[PDB]
Amino acid sequence: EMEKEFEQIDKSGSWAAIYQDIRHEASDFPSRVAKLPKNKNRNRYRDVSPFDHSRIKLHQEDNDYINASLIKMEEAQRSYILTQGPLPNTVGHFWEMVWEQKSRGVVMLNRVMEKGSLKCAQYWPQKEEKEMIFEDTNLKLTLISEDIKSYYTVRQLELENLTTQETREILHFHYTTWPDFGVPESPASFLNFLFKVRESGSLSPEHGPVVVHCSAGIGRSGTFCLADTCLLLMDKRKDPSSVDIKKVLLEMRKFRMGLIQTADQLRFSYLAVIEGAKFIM
Ligand SMILES: COc1ccc(CN)cc1OC
């Protein structure tokens, strides 16, 4: 059981070394569409690109590019869209993707400002009475209700397709307490947040894939969908020990580069999964 492997890596302090093996073993696939010069202003970081094979395509015929990847975990029957925090000029694209993919939830793992810089556009309304219209994509977005708690906020949004007058209810799950530097001391609140998302049905196969992001959509977003997938495989399987967090992470990396940015995030994922199991007993 990984619990023993955890103590071993921890007692030897081999985390940086484990992490480097994963870096070296990780897939590399073309990302030609991301690097086209017409798409330069659709990427927040020049070194974080979706692979062409797993990129989400917008159904607008002009330019179908968005920095988003579909991560399909076949065994766990789970899918996720990892994307970057939208830019001022991609908020309309972001909501179009949510519409086109029939997503039920958006999980946000960053504050709009961290380290005194902007990590993300304000892409949802702040007040009931002040809805947002995206002109470029013919979508209207309305805050319905907002439920602020210590570690996270849940918002009920209405997304209206102005073209067809269809409306959908979107859930916004905003983990608001990820520290500016490093990782939470305890995974307790992250695990509570994860289950809250599960309970909503946002991760369920009767809906399009959940959209998950931080600023880049590889670090904290990686930790979210690594933990969800590992915990799900632990119920699914005859034998728990089978599930190897390093194998699951490398399988996820075939879909999006860089998932889990630091050895700290690797250690924290182990801790979340180990603790997360401990709540099954
Ligand atoms: C019958 O449905 C499922 C069975 C197993 C898993 C996960 N291994 C997910 C499912 O989705 C509902």
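For chain A, we keep the numbers from Swiss-Prot: what you see runs 2-282, in order.
For all residues, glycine too, the Cβ spot is worked out from N, Cα and C.
Here is what Swiss-Prot records for this protein:
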- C215: active site, phosphocysteine intermediate (ACT_SITE)
- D181, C215, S216, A217, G218, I219, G220, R221, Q262: substrate binding site (BINDING)
- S50 to A or D: No phosphorylation (MUTAGEN)
- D181 to A: Substrate-trapping mutant (MUTAGEN)
- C215 to S: Catalytically inactive mutant; abolishes sulfhydration (MUTAGEN)
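Distance noted between the C-alpha atoms of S216 (substrate binding site) and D181 (mutagenesis position) is 12 Å.
On the backbone, the CA of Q262 (substrate binding site) and the CA of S50 (mutagenesis position) stand 14 Å apart. Least crowded of the recorded positions (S50, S216, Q262), judged by neighbouring Cβ atoms within 10 Å of its own Cβ: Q262. Across the structure, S50 (mutagenesis position) and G218 (substrate binding site) place their CA atoms 10 angstrom apart.
Counting in whole angstrom, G220 (substrate binding site) lies 13 from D181 (mutagenesis position) by their C-alpha atoms. Put simply, the two farthest-apart Cα atoms among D181, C215, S216, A217, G218, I219, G220, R221, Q262, the recorded binders of substrate, are 16 Å from each other. Rounded to a whole value, the Cα-Cα separation of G218 (substrate binding site) and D181 (mutagenesis position) is 16 Å. Look at the Cβ of each of the binding-site residues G218, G220 and count the other Cβ atoms within 10 Å; the largest number goes with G218.
Taking only the Cα positions, the spacing between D181 (mutagenesis position) and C215 (mutagenesis position) is 12 angstrom. Less than 8 angstroms from the CB of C215 (mutagenesis position) sit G86, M109, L110, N111, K120, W179, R221, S222, each of them six or more residues away in the same chain.
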